[PDB]
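Asks: Quick one: the structure is below, questions incoming.
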Amino acid sequence: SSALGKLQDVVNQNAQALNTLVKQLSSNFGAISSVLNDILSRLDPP
Amino acid sequence: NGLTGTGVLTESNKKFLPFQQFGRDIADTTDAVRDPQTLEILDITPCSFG
Amino acid sequence: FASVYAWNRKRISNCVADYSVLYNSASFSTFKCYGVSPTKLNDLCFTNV
Ligand SMILES: *[C@@H]1O[C@H](CO)[C@@H](O[C@@H]2O[C@H](CO)[C@@H](O)[C@H](O)[C@H]2NC(C)=O)[C@H](O)[C@H]1NC(C)=O
């Protein structure tokens, strides 16, 4: 009432990984943008 | 005016500072816009998937 | 027009620019763009040209 770090640790590790997964949807990896509506509606399918 | 997307549009209550074009959410997804003509903020909730 | 070493530079502002109508003024000899196809530019919007 005044120690559950194992449980806390587990509950956390998973959130830190799920956030890193979403934060990758905004990297270019060597492209002109991160949005398909900027690469699509701005170029030819070729 | 350039922002292409899909979803449900809803009346907002977020005070978009007179100079903020849109709303940015952690993990970087568009979640609010401002209508160019009437200049009101609208939230963009995602359609239903599963 | 201008000479090349002191080349002109216009800045366009708020307007309705139809790029496809510019595309077929029917006398050109090079119409080449890299960032974007010209016909797809008829549904974008910018801040300064
Ligand atoms: C584009 O035009 C519309 C009207 O055609 C403008 O809307 C006006 O917005 C002001 C807000 O400052 C209102 O007080 C007016 O009543 C609106 N007019 C109408 C007819 O609704 C709009 O502001 C214009 N775009 C910009 C960027 O100014």
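Just so it is clear, chain B uses Swiss-Prot numbers, and the residues here are 544-593, in order.
Recorded method is electron microscopy, 3.0 Å.
Cβ atoms are placed via backbone N, Cα and C, with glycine included.
Sharing the feature lines straight out of Swiss-Prot:
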type	residues	note
VARIANT	B:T547 to K	In strain: Omicron/BA.1
VARIANT	B:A570 to D	In strain: Alpha/B.1.1.7
Asks: For B:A570 (variant position), list the number of other Cβ atoms lying within 10 Å of its Cβ atom.
Replies: 14
Asks: Quick one: Cα separation, B:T547 (variant position) versus B:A570 (variant position), in Å?
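Replies: With the alpha carbons as reference points, the distance is 18 Å.
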